[PDB]
Number of protein chains: 2
Amino acid sequence: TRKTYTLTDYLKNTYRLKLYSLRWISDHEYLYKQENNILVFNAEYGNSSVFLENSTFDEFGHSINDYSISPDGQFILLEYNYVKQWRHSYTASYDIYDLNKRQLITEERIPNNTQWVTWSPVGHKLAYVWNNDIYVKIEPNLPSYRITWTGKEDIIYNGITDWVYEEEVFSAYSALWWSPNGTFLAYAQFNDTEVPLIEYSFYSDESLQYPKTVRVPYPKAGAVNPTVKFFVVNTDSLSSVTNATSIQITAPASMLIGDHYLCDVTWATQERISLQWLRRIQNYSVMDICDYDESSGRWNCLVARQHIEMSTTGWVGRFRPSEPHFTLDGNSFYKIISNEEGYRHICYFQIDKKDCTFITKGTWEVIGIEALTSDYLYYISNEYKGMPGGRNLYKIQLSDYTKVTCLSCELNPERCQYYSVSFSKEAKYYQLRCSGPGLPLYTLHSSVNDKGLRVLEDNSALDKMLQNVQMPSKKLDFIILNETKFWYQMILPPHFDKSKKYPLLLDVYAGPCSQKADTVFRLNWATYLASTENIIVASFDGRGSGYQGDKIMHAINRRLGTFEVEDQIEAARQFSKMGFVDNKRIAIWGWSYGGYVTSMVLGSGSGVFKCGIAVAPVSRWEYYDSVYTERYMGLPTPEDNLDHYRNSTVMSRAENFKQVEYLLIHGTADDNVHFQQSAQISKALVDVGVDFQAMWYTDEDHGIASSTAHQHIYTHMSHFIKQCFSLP
Amino acid sequence: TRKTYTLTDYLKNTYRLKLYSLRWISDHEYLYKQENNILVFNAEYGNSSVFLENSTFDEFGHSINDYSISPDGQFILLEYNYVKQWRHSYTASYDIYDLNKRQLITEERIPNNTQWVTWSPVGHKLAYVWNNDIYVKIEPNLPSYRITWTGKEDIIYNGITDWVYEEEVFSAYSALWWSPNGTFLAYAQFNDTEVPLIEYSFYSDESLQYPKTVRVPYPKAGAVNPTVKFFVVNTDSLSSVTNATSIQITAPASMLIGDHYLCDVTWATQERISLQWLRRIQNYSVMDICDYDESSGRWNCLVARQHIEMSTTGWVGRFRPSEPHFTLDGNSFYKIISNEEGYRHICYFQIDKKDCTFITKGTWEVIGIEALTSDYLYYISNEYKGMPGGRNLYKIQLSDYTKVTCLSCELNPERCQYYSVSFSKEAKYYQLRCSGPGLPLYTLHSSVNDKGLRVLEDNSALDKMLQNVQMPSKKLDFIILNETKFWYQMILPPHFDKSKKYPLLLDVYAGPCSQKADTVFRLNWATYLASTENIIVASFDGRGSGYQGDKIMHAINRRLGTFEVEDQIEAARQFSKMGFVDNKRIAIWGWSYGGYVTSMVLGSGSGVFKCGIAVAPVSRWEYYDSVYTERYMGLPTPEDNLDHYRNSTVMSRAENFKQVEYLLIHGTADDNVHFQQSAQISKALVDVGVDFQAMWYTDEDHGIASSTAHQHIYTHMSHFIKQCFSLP
Ligand SMILES: CC#CCn1c(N2CCC[C@@H](N)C2)nc2c1c(=O)n(Cc1ccccc1C#N)c1nccn21
Ligand SMILES: CC#CCn1c(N2CCC[C@@H](N)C2)nc2c1c(=O)n(Cc1ccccc1C#N)c1nccn21
Ligand SMILES: *[C@@H]1O[C@H](CO)[C@@H](O[C@@H]2O[C@H](CO)[C@@H](O)[C@H](O)[C@H]2NC(C)=O)[C@H](O)[C@H]1NC(C)=O
Ligand SMILES: *[C@@H]1O[C@H](CO)[C@@H](O[C@@H]2O[C@H](CO)[C@@H](O)[C@H](O)[C@H]2NC(C)=O)[C@H](O)[C@H]1NC(C)=O
Ligand SMILES: *[C@@H]1O[C@H](CO)[C@@H](O[C@@H]2O[C@H](CO)[C@@H](O)[C@H](O)[C@H]2NC(C)=O)[C@H](O)[C@H]1NC(C)=O
Ligand SMILES: *[C@@H]1O[C@H](CO)[C@@H](O[C@@H]2O[C@H](CO)[C@@H](O)[C@H](O)[C@H]2NC(C)=O)[C@H](O)[C@H]1NC(C)=O
Ligand SMILES: *[C@@H]1O[C@H](CO)[C@@H](O[C@@H]2O[C@H](CO)[C@@H](O)[C@H](O)[C@H]2NC(C)=O)[C@H](O)[C@H]1NC(C)=O
Ligand SMILES: *[C@@H]1O[C@H](CO)[C@@H](O[C@@H]2O[C@H](CO)[C@@H](O)[C@H](O)[C@H]2NC(C)=O)[C@H](O)[C@H]1NC(C)=O
Ligand SMILES: *[C@@H]1O[C@H](CO)[C@@H](O[C@@H]2O[C@H](CO)[C@@H](O)[C@H](O)[C@H]2NC(C)=O)[C@H](O)[C@H]1NC(C)=O
Ligand SMILES: *[C@@H]1O[C@H](CO)[C@@H](O)[C@H](O)[C@H]1NC(C)=O
Ligand SMILES: *[C@@H]1O[C@H](CO)[C@@H](O)[C@H](O)[C@H]1NC(C)=O
Ligand SMILES: *[C@@H]1O[C@H](CO)[C@@H](O)[C@H](O)[C@H]1NC(C)=O
Ligand SMILES: *[C@@H]1O[C@H](CO)[C@@H](O)[C@H](O)[C@H]1NC(C)=O
Ligand SMILES: *[C@@H]1O[C@H](CO)[C@@H](O)[C@H](O)[C@H]1NC(C)=O
Ligand code: NA
């Protein structure tokens, strides 16, 4: 008899999903790290050569974290001494190895504790950030040119983002943008002078006698936000004698009237740059198109070339205004914008014209623009079979928009319904990446006639290993609420019997633009729950979920903690009424936004759920950051939305926790959703005489990702779900 | 069937212990609060009068926290706006009410945010601390005289103690001492400049957007300690001089050689003060006796009057060197010191002779000196029946030491074995306060003849209530370990059957000078557990315990976390041998030092215990304060005792916790035993893969004493014990 997928299998990664992460270096070749060696692959034929041997740095004296080959293939940036900061930020030490003269560079080295580093897009110049200031290196063995002198820790950030812009704006620490050929270097400067500081204890190793206090400039909803300036420097006209001159591009008058943000930077051509600015009330945005004036040496942003993007029903973009995709001449562009029916589609714009032309339409949405040529635009969309949880690669003929070709739909319909893509420099080749419903499949294709060149990775090994395992299945379907269909997914136990009552665990995210019902193949905690414990694990996408139009997505506008909470209950209420679900054994679990939703559901007084687990939950919107919270909630002032901020808390619902079993988990060093949020939930339940289970994780952050902690969290939650469902 | 003593009875205080709190205003009168009215009682006849009617402060506009009448009974200090700080410290607003004029004082008011206030011991002079500076009022409506100008928040403390002096040295916030007739005001000044800060978060009400960081000067073991200086000012000179001089009394040269402490201040006469100094290595103490020199305005301490108190086996005193009791003339004093056998007895000294005469002796100890008259000295001791857990009042004739009467022994021997006393101003009358083994009994006696005047409170109301309740019983006995008697107590369930096997809960303290095996009557959590859950709640006084000689008390000197831990394991084994204990159902629980012993016991690998609860435990000696830790452990340096500090941590035993069910509980705003200690236990358990139960109490301190958190903690603990013992 065959084994089940156990907790130890999930925790020890017994069953590994094989990947194929390649790095395009031209229109014809990619790099692939095989057996610790870097190899060069000709996409057309499949043949390789050794680019770099694993033995090359055996006598290095440091464990190399990562590598970054210069665009010209002449130099290798060696990353070591990695110290993680936030989600994307880190400091490390760098060394440059000359690939041609087979020797490390010992002259003018990149300093230690370097905040960010990047090769120019072409050649081998380097831009780097150290002690909050930007430095440029025209050649690796040559002295650096200092670009900024204003850099100050926790106050003035140049070429790097502060806490909020990293997390909610650029999803990156870098605030550097090189021009296509690397002539110009564009950067953002952040000022956090009056932004209040989130403070928390850090315990460190047992040896630290007194705990350390961590102080992060973090703007909570309604607090003073950072300020932003935008600059462009010419890296071709740098001097050793004279200090560098940075040209400032100011925000439009429409933004300068009040609080705003820089939300997108995208070069159009070698001398044209686009910028998107977003107001603190995230329903108004402005794009500026800025050209380099060779005579004056200034960057002029014509008013005729401004583009207003706005929303009357909600905020702008899924999480922020979308990225424009400029043509070779940069005189026109393509951008995903929400249409008149509230569905996200590609619009075509002229730089000097107000009206744009939608090139796509329908009751589905475009996920992203992936590649652009003079003949075709390539994009991902959830159009195929009307499944909002599916993803496929499409090409639209730019001369005849009626000529839309799906490139992945029919490749393998049974195994592959969720795709991502990666194109070569001029889109000659593409790698398709299938992530479900079947095991991941990686393939290489060529754009000329959309030929299927070869299979890169098929995970056949994992398939052979999974043959001897009692694996769970996945049902993707929908329910109808108020004439609207909403999707759900259920991880069903092996040998599923529709004539038996199974306990049910509802796995929730339910945040704005979330999607928990999809065709992706996952090997996680829910796998073990269904495989070993015979628990149905369900997720549902109600109002406020994304990829289905603004009518659904904007339903929770100015009203977080309402519809998305109600809808989760209505979904569980419906599942309970199915013959195969044991209505006396229904549980709910969520992390981050899902933890807030889990806690609002447990305190709703619905009687549907027996128990629940909240991990690093948000408890009161006034405790979460400005950028995210205010996008959906607006400002927490009496003139704006203070009443909703006030009545959308977990705390006010404490009394309702009397008829449920609750497990509240949070890491002490969470810089994202501060421990404060959970400390306020516990205090409220204590205040109304409600018994619950609690677990803190010393020095753990939002991820609770340290190997020991990760094993500890899932062990502790497993015992709880098991005790709740009367399972041995 | 009769009801049991339930968890609700304990949490809701259904069965109330009546007290008799009187405040002696003279030699024959005391104050008593009956129905919110303050009555004055004539001790000789028991006849009263309303001293101050409940209606007196109806339209005051504030709830009065407490009152204090001036020694002469001309004024009443009304305390309101009570804001708690640490164990003894607080802030408050104060008003003075003229008893004569029956009017409130509206001029030259005591400021708001007053740290401490005290009347002169004679008359109506006032000394108070505001903003770390000492001020004096000769008259309540007249302007204050400023004494100090160095006062600085968290740096200089004049007249008030710092964290460590309040907690561990003086057991008071106060650091001002008036002379007997109020002419002089003596005070200590503490300098916390180089003292490191303990920083922790304070979440406060849900309305507080950003948590506040609480920063306290706190010396952990081996860190920089506060420095101290002592002064004396002639308050009678204030109205004749612009700025009266605070004369310094310097520490002796034997103290100035290194770090030391001021540990005792006692006035002997109108012009004579005694000071006790203690080295940071607490095994050497010095008493200086200082006389006022009328011609120089100086205080002089003669070397002929200097008394040395030292220890070769341990530290000086039980927790600090004891207080001297001077005879009227101030030419001699009585002091409790450790004798040649290691037992604490009363010594009689001449102020200028280094050799003292012991006035008491035997294999028992003197707990304290209560009153000193021209013919008699009154003291509490544990001599009666050789029970170290008992307490009685004795009378010794100063002209004949063979003349010792026990004033309390036989009054009610079945009901009363533990006593405390309160004497009138010149010891004319005494209130005896009996606390067990029967219901507490308060009686008033006269010293002229030692005759009982009347029963003040007998608890007949409670006795009537307790008759319809199945109450547990308490057994107090001993076991002979290595030729030594080691005492224990048991809270036995009702109808205790010697032939039955009962689950046992070992209730722990086990710190140096502890006593958990006594004769006090208590209505607590152990009452509920034994009464309702049929659990035997046992306590044991092993090596390191007090009131039994230095041989037992100093057994743990420089070795905390050893014998006192091992003896608790031995205790449980010996209990199992008694034949009425289920060896499969033995639990261990403790708070503070008890929390540490529980945790150390749970990580020993002994197999004796199934489960255990640790509340606000010490985990590593280097995290606890200097004064407590170093008294027993010395310094955490390689030349002293580092090896033992590093070997006595809970963390080093995290692997043996795999054998037990552990519950870890701590308050987040714990300024005494820092949350850091449980944050380091949990981390160590997570690292070695151990599952456990945790609970944090938001904004709760070492006492977890808020009405809500108290009920919450005992409810959570009860569930855990019941689960461990498989009780429904
Ligand atoms: C608090 C919050 C939030 C909202 N959030 C965001 N946002 C945009 C990026 C930046 C961030 N600050 C705010 N992305 C989010 C979430 C969010 O809750 N989950 C659920 C989630 C978080 C953690 C672990 C499991 C699960 C699951 N399942 C999630 N899953 C994938 C992406 N995401
Ligand atoms: C760490 C530590 C400690 C040692 N401690 C002290 N000290 C002297 C006074 C000043 C303080 N700073 C250190 N008194 C202590 C203790 C101590 O653990 N318990 C047990 C204890 C603490 C809290 C609750 C229940 C129990 C019970 N049962 C206790 N009970 C009565 C007095 N005490
Ligand atoms: C980065 O850090 C290392 C170590 O501090 C520096 O390398 C040398 O390392 C030795 C010890 O390994 C030290 O004595 C010196 O301070 C270092 N100096 C030199 C000149 O090699 C290194 O220099 C730092 N690198 C940069 C670019 O600042
Ligand atoms: C990248 O683009 C820049 C700007 O378009 C180019 O620089 C210009 O080149 C012409 C020379 O034919 C000069 O007359 C201009 O004055 C230059 N402009 C600036 C702003 O410096 C440059 O050729 C490009 N670099 C590469 C490597 O292709
Ligand atoms: C952006 O969203 C807001 C909030 O929903 C809208 O602002 C209005 O202005 C004030 C704010 O003080 C209120 O009196 C109004 O009632 C709000 N208008 C409404 C609700 O229609 C504003 O409409 C939005 N901007 C755009 C361009 O749609
Ligand atoms: C207790 O009783 C005695 C006796 O009545 C009171 O003593 C005082 O005695 C004088 C005799 O000249 C009476 O005129 C007064 O009534 C008493 N004086 C005062 C100041 O009260 C005494 O009052 C009683 N004690 C109390 C507290 O009421
Ligand atoms: C408290 O102690 C500190 C030192 O710990 C004293 O501050 C020093 O004062 C002298 C002047 O007397 C200065 O020259 C030094 O700069 C100071 N040292 C530090 C570490 O600050 C302080 O004077 C003492 N204060 C009182 C009022 O006794
Ligand atoms: C009263 O006397 C004290 C003690 O002599 C004065 O204290 C000194 O104040 C000066 C600065 O004004 C300093 O240089 C000394 O360090 C202080 N010494 C002490 C012991 O505090 C005080 O300022 C005087 N107050 C008035 C009102 O004159
Ligand atoms: C309280 O005691 C003090 C100190 O002995 C007394 O002050 C002395 O009074 C004597 C008179 O008997 C004088 O010779 C001195 O000038 C005083 N010395 C000092 C330092 O003040 C004080 O008078 C007593 N007060 C009362 C009210 O009894
Ligand atoms: C692959 O094969 C071609 C010959 O068709 C060769 O000349 C080319 O450089 C090779 N590429 C690699 C990456 O080995
Ligand atoms: C940052 O902003 C503060 C005001 O918030 C301002 O005074 C300061 O000049 C700024 N610094 C820079 C370098 O722009
Ligand atoms: C450039 O700017 C900084 C700070 O403003 C200055 O101190 C430095 O000396 C400058 N260098 C030159 C070469 O002018
Ligand atoms: C105390 O505070 C209140 C209000 O802040 C004020 O009305 C009063 O004057 C203060 N009293 C003193 C004695 O300073
Ligand atoms: C005080 O303690 C230390 C540490 O044990 C020791 O070396 C010293 O001799 C002791 N002093 C006395 C007076 O016993
Ligand atoms: Na092929």
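Residue numbers in this text run from 1 along the chain shown.
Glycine is no exception: its Cβ is also placed from the backbone N, Cα and C atoms.
Noted in Swiss-Prot for the protein shown:
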ACT_SITE  B:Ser592  active site, charge relay system
ACT_SITE  B:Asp670  active site, charge relay system
ACT_SITE  B:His702  active site, charge relay system
MUTAGEN   B:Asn47 to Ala (Swiss-Prot position 85)  Does not inhibit dipeptidyl peptidase activity, interaction with ADA and homodimer formation
MUTAGEN   B:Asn54 to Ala (Swiss-Prot position 92)  Does not inhibit dipeptidyl peptidase activity, interaction with ADA and homodimer formation
MUTAGEN   B:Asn112 to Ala (Swiss-Prot position 150)  Does not inhibit dipeptidyl peptidase activity, interaction with ADA and homodimer formation
MUTAGEN   B:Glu167 to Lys (Swiss-Prot position 205)  Inhibits dipeptidyl peptidase activity
MUTAGEN   B:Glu168 to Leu (Swiss-Prot position 206)  Inhibits dipeptidyl peptidase activity
MUTAGEN   B:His712 to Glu (Swiss-Prot position 750)  Inhibits strongly homodimerization, dipeptidyl peptidase activity, interaction with CARD11 and T-cell costimulation activity
MUTAGEN   B:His712 to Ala (Swiss-Prot position 750)  Inhibits weakly homodimerization and dipeptidyl peptidase activity
Between B:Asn112 (mutagenesis position) and B:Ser592 (active site, charge relay system): CA-CA distance (Å): 34
Subset of recorded positions B:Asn54, B:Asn112, B:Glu167, B:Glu168, B:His702, B:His712 within reach of chain A (CB-CB under 8 A): B:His712
B:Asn112 (mutagenesis position) - helix vs strand vs coil (DSSP): coil
Rounded Cα separation (Å) that holds between B:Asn47 (mutagenesis position) and B:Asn54 (mutagenesis position): 19
Among B:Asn47, B:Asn112, B:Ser592, the most crowded of the recorded positions [Cβ within 10 Å]: B:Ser592
Candidate nearest B:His702 (active site, charge relay system) in space, where candidates are the recorded positions B:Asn54, B:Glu168, B:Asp670, B:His712 and distance is Cα-Cα: B:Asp670
Among B:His702, B:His712, which are recorded positions, the residue with the most C-beta atoms within 10 angstroms of its C-beta: B:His712
B:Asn54 (mutagenesis position), number of other Cβ atoms within 10 Å: 13
Neighbour count (Cβ, 10 Å) for B:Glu168 (mutagenesis position): 20
Whole-number Å value for how far B:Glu167 (mutagenesis position) lies from B:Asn112 (mutagenesis position) (Cα to Cα): 24
Other CB atoms, at most 10 A from the CB of B:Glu167 (mutagenesis position): 22
Set of same-chain residues at least 6 away whose C-beta sits under 8 angstroms from B:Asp670 (active site, charge relay system): B:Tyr200, B:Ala616, B:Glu700, B:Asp701, B:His702
Distance-selected recorded positions near ligand 6 (C-beta under 6 Å), from B:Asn47, B:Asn54, B:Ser592, B:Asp670: B:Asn47
Closest of B:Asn54, B:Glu167, B:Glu168 to B:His712 (mutagenesis position), Cα positions, mutagenesis positions only: B:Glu167
Nearest-integer angstrom distance between the alpha carbons (Cα) of B:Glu168 (mutagenesis position) and B:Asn54 (mutagenesis position): 38
B:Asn54 (mutagenesis position) versus B:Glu167 (mutagenesis position) - Cα distance in angstrom: 35
